[PDB]
Amino acid sequence: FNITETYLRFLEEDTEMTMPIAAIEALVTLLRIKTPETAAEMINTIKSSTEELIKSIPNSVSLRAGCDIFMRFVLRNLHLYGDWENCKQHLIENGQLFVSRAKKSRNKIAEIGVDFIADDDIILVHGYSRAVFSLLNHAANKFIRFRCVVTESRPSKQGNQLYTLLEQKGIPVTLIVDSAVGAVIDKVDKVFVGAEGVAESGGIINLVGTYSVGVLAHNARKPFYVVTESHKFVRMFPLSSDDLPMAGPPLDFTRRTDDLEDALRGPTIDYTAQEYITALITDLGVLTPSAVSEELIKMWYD
Amino acid sequence: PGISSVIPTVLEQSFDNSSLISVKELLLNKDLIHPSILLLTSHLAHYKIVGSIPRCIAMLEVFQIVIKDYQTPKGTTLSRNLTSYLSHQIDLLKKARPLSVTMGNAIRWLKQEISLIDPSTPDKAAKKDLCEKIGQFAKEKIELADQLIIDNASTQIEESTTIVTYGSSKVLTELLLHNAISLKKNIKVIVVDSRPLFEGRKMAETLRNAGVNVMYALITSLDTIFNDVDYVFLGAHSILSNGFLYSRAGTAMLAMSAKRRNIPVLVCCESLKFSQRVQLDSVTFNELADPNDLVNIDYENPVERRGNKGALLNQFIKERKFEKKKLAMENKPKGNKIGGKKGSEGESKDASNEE
Amino acid sequence: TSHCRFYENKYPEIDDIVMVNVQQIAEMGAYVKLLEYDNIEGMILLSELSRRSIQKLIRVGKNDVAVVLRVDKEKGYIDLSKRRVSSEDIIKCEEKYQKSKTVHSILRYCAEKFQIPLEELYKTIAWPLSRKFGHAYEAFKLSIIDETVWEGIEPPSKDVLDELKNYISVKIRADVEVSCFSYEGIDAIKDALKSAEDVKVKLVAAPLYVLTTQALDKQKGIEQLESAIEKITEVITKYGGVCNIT
């Protein structure tokens, strides 16, 4: 039946339901065919499927997080010691239900956790997340004075795309190169960031350049913020400054070429330390300091 | 009754709160004490090998031995003077060398056990089950935990490593040994030594006994050793309710150095070492010893040279004091390897309420 | 070599009880080997394992009691549970495991001696012993007491059987300082010899008698030695002499 095929489903559309939610839905669909009553025939197979997915991954992180969350949920489910049928039914229900939940979570975020930008606070946004964009758009519906500063993102010209999405709402914007980012911290009030995943230590797994930005923020004492939908907690520990389980090469020194072929292999994923975060905006309450770790502990009971 | 007063050397002006004095050579004591405790105390007082991890285990073993040897009196019940005996033992231990957090925990556990079984059961049936239970506990919360930690470390280590290490922490020795033997990677071990206890030297010896490529350095020589070198590992004693690293001597400086030179530090700890006691400096409560440790002029421990110094009491206004336990900064260590695989040091008491 | 099922059927049923020896735990549950219904691994879940510290008790090697939930009698998928198991079943399953182990031990020496496959031996044994009698160990015991179970099917090997019998039939050192001052002594000694063996008796010196007591399971040797001592004491009291036991 395949999960990979399901994933390759949405591409040109999307821009609505969270990825980690689509994956979960796919998993649920995979499950509800081959009888979820037996645990021997099913859980192992699910694990195998997840492994296969991991193997097949081009450049994605949150899938693993989603799958482990799903597993945890499943584990939680069969603690009621009632009957196999009803529980199974409930589990089945909880896939589409989970998807439904995401929208509600988003709504909650966009109505409650938008109070940071109010008195014409100039925002420095980097790292594309849907939640942040929703917050921005929903903030323009309340007619509140605000201003936007865009740092140029270069994986495959995503910055341009970002600037194209802000033009639909009709809001003044300017482009800044991530080299002159050190020069401009004066008029810009606060730094906001969209993350790919949140680490076990507390730190942020992100894109082409974030650590430097964090450092700059620290230097300037202008606070650093991360806004994400609360399902990006992976069992991963970046122990050193330049280490992550990455699909791409971690700083590969290419041999002496002549025709200018091997050059664009720069770090497309960067990590920042736990101390840099001032506020983390999530749907499961306004929590930051060591909240992710606590959540993880609660999940693993260890 | 024991022994009181008479302390060698100057008392100094600063850092006066904890015991630093005492019996080194035994003279007149109570005629009821089991000698194994005394022997242990004698060992601990003049020990150069132990470091946080094995001490508690040793204590547990001693307790087990005592239990095995224990015989209930015909008149009084199993717990009547036993508590008094325990108290006396504790007092002796304190006199010799102050109690650790692990030791405190062990004591608490013992107390709990005592409360659990009320005086009604016969002798040979109760202690048979007690000793087994204690053994099981030991197997569970210590050795297995250590194994788990080791395995976690195994997956965490990448390819091509150059590591700087410190301490006589048994876990670290186990780790390094494991790396050397069963992993067969490109591991390089650099050792740092300290003046109060020759822990670094011991570590080096252990490495040699396995057959590892070893660089040997000190606290002073650090500016040239980096000039390729990445990982830094330390041995922790206990983590407090604040989250600060309450450990042995030369760690904090090393950590700071590591922080300065790009690459962060990783520290290992057990899931029982956590404390409810609140402190944020070394001044609060510190392991202070006699200035006899800082007498030998380099090279080796047993040399005895008549060089320049060899007086403390006769010297007018002279304070020769050294500290053993230190409080390292919170933000500097990033990695903590505990019972729950991986986590940050800012968690502090997440396992304390969990029990 | 350890393989093949202990009972008649390959796969278990519903409600029937089993024993698992856990190698590694904590991911989904434990996909570990069984020591009751074949050495092929079955799976327990982390849902019906906690009844009332959970990651410390089991871990590696320690015996854990299990009960079969769901069986897929087609390809090979076995579901197991720990929470459904009561305190009464604990000893029972352990006992069963022990029995299985004993059976395995019994069918290993044979394999070694005649240099023949173990599976074939198992096949030839487990039909009038595991189906009609009950368990195999008990059947063996019955045979040893009075031969009736082995007579059902013709044995291809007799030497192996003989060896097994011999095995069924640890040396502990015992020294008795015999220092008699009696009128008739030799006869008494002979009598003693005739009762103590029915084990290994060796003579080095005239007053010293060396004997090594055979033990079945280590602790059983204390009961026999004492009996022997008692017999010795009985021996010389009537005649008029003394025997000292260290």
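Note that chain C is numbered according to Swiss-Prot, with residues 3-54, 58-174, 182-210, 218-265 shown in order.
Determined via electron microscopy, 10.1 Å.
Each residue, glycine too, has its Cβ placed from N, Cα and C.
Cβ neighbour count for C:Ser52 (mutagenesis position) (all protein chains, 10 Å cutoff from its Cβ): 11. According to Swiss-Prot, the mutagenesis experiment C:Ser52 to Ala carries the annotation: Inhibits derepression of GCN4 expression in amino acid, purine, and glucose-starved cells.
Among the mutagenesis experiments that Swiss-Prot reports, C:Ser52 to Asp is described with the note: Weakly impairs derepression of GCN4 expression in amino acid-starved cells.
Following the DSSP three-state reduction, the secondary structure of C:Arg64 (mutagenesis position) is coil. With a 10 A radius on its CB, C:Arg64 (mutagenesis position) counts 17 other CB atoms from all the protein chains. Swiss-Prot gives this note for the published mutagenesis C:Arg64 to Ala: Alters the binding mode to the eIF2B complex; when associated with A-87.
Annotation of the mutagenesis experiment C:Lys87 to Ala in Swiss-Prot: Alters the binding mode to the eIF2B complex; when associated with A-64. In the shown protein chains, 21 other C-beta atoms lie within 10 A of the C-beta of C:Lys87 (mutagenesis position).
For the mutagenesis result C:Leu205 to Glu, the note given in Swiss-Prot is Abolishes binding to the eIF2 complex alpha subunit GCD11. A 10 Å cutoff on Cβ-Cβ distances gives C:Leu205 (mutagenesis position) a total of 13 other Cβ atoms nearby, all chains included. According to DSSP, C:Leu205 (mutagenesis position) is assigned to a helical segment.
Where Swiss-Prot documents C:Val220 to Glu as a mutagenesis experiment, the accompanying text is: Abolishes binding to the eIF2 complex alpha subunit GCD11. Does not affect its interaction with CDC123. Cβ neighbours of C:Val220 (mutagenesis position) (same chain, under 8 Å, six or more residues apart in sequence): C:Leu205, C:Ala208, C:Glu209, C:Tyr228, C:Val229, C:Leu230.
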Check your understanding: For the mutagenesis positions C:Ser52, C:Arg64, C:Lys87, C:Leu205, C:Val220, which residues show a Cβ-Cβ distance under 8 Å to chain B?
Key -> C:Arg64
Practice item. Round to a whole number and give the Cα-to-Cα distance in Å for the pair C:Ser52 (mutagenesis position) and C:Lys87 (mutagenesis position). Key: 8
Exercise for review: Give the distance between the Cα atoms of C:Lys87 (mutagenesis position) and C:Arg64 (mutagenesis position), rounded to the nearest whole Å.
Suggested key: 14
